[PDB]
Protein chains: 2
Amino acid sequence: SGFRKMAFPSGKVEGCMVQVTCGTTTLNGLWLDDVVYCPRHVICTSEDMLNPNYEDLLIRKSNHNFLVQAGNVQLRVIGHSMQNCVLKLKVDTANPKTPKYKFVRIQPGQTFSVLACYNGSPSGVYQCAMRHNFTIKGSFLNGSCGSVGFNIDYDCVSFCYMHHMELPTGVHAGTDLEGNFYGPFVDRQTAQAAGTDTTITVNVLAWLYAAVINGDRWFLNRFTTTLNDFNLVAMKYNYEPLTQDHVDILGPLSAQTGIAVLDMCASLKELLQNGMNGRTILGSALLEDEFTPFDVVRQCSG
Amino acid sequence: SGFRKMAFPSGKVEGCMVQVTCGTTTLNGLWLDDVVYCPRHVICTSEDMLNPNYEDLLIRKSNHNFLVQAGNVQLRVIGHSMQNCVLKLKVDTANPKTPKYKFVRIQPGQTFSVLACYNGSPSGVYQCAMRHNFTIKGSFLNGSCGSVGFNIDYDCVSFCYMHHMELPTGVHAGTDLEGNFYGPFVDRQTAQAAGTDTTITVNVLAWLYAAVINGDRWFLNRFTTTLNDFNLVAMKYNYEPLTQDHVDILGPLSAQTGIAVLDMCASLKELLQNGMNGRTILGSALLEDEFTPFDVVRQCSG
Ligand SMILES: Cn1cc2cc(Nc3nc(=O)n(-c4cccnc4)c(=O)n3Cc3cc(F)c(F)cc3F)c(Cl)cc2n1
Ligand SMILES: Cn1cc2cc(Nc3nc(=O)n(-c4cccnc4)c(=O)n3Cc3cc(F)c(F)cc3F)c(Cl)cc2n1
């Protein structure tokens, strides 16, 4: 047992990470087959980062303006293209370490692992969720642009996030791997504000189930609730409404624990109206919402 | 910015993970050069797991009793040896993916990344600390025996933990890679109890500094404290006494933030005596003690 913020093993992504430089601007790229993917922002200079026109910027570049570094080996760029907010640099060598992969866009509330890199060098791995305002509460410093988020399904890396920038509040914004931003943000060095966030209710319930699986039961109660009355209470606390699809998704955990979803919702209602009274759940003093039902099942069942 | 539970990239360890079977007992091993390291408990049968004599058990085995599986390739065992609680299986192939590595034993309060594996297959990576009672609060299911904990220094993997077992309270016990247990535990399927734990004070202070670096300042105050008066208050709350060496270690964070260590100790004293009054620090409602000063510097500075 035990319950931890768990990321996917990162090796398959580490073997894809490279450094991309254009002019004096540098960041991280993702080398898959004979293409390197990176934020198009790399073709900006300090003069252009505020209000760039990327079509003009790219038309003014050629292959030789792009330096791609894989370890100590320079990959020669033999083509360049823009796809929305990502640059695609065709190189003359296919990555021998290319894993089986796919580009998948994720939904608010789902989770993924982030491999933070600097200068093409992986430095750390952590787990995060896509918030309902399409930001992620990541951990990123200057130089982390182009770091990727991903999930692993069996042997297949599903890339879902490429990091672009930090917002004023310190949360992070990026795109899927087709270069389409998550949320209403643009790759311009302008002060952009994240919208309002909500608590991912289904995830909180999944985490309460994880706690029960690990012997934390003090928050349980004899009461049950209707879905509608739960939602009436939960909206007041900035929680996402719970739907029947969410109940269905929680079916497996409900079965493994013998606690019906609406019964656990009654526990959640009480915790929202009363607080925790100085107690904890799975070592936390607040309700955790960055674990999906799938993450819980993976960690607690296998 | 941002502050997350961050593990080291795991690829270098993933390429070392193998499956070891003896009889019907199976678990994970660590293949480095031409040696596979695993818990000696693998030579136990269900009859022997309660009160084994491992010297007898190993004398009754030969190389052909050990099946080592690296992916789909079977490695032939050509020698076998015991070193304390780890078995060393000499195989006829050196691991081509062997990273530069070392075996280092860690101290209570220090942190490391865990690569949870099952049947030799890496499944997840998370970060944990060695508690003062020499347990770790890990996340492990049946089949995780032999999973390793490690740190990375530049290009060198410092292995520091091999997982053996789960204690009744759900916390975990294991050895260093020379087979020497952390804490007063033995590799016998007997009900063993973890001793009392304490909060890792220096780590809490390091995390308060991380919070200040990320703009969480509400807990700061004008007061300073002496080291002795802080310790008098902190012992009452089950915190480790703070030493001058701990102050020294916190020097860099103190400098980067301009807040003297004893000033932050005054904040910590107040949080201990008053609680958080419904506020949070770096997204947590309780004081976090699994980040060392080094982890904070690595994440917040680079
Ligand atoms: C020589 N040199 C200077 C460079 C500056 C760069 N800008 C950034 N670097 C970053 O690390 N963070 C960043 C910082 C912290 C966490 N997370 C990301 C940026 O936000 N920006 C700003 C930013 C990035 C975008 F991709 C975008 F569309 C709009 C922006 F305002 C980069 Cl990308 C390369 C540099 N090379
Ligand atoms: C066919 N088959 C059955 C096996 C049973 C095995 N026993 C365990 N497996 C484990 O996964 N956990 C475990 C479980 C959860 C978290 N963390 C570790 C054990 O604690 N034990 C118990 C245990 C392990 C030790 F290494 C030890 F010294 C003393 C113990 F009581 C293993 Cl090792 C292989 C098996 N093969």
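Just so it is clear, chain A uses Swiss-Prot numbers, and the residues here are 3264-3565, in order.
A Cβ is built for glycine as well, from the same backbone N, Cα and C atoms used for every other residue.
The feature active site, for 3CL-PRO activity is assigned by Swiss-Prot to A:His3304. All protein chains shown were included, and the count of other CB atoms within 10 Å of the CB of A:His3304 (active site, for 3CL-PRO activity) stands at 24. Secondary structure at A:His3304 (active site, for 3CL-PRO activity), as computed by DSSP, is helix.
According to DSSP, A:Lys3353 (variant position) sits within a strand segment. Among the natural variants that Swiss-Prot reports, A:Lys3353 to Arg is described with the note: In strain: Beta/B.1.351.
Classification of A:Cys3408 (active site, nucleophile) by DSSP places it in coil, neither helical nor stranded. Within the same chain, the residues at least 6 positions away from A:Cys3408 (active site, nucleophile) whose Cβ sits under 8 Å from its Cβ are A:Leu3290, A:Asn3291, A:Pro3302, A:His3304, A:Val3305, A:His3426, A:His3427, A:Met3428, listed in sequence order. Swiss-Prot lists A:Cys3408 with the feature active site, nucleophile, giving experimental evidence as the kind of evidence.
Quoted from Swiss-Prot for the published natural variant A:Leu3468 to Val: In strain: Zeta/P.2. Cβ-based neighbour count (10 Å, all protein chains) for A:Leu3468 (variant position) stands at 28. According to DSSP, A:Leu3468 (variant position) sits within a helical segment.
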Sequence-ordered recorded positions from A:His3304, A:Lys3353, A:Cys3408, A:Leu3468 with Cβ under 6 Å of an atom of ligand 1: A:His3304, A:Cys3408
Cβ-Cβ neighbours of A:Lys3353 (variant position) (radius 10 Å): 16
Inter-residue Cα distance where the pair is A:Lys3353 (variant position) and A:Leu3468 (variant position), in Å: 45
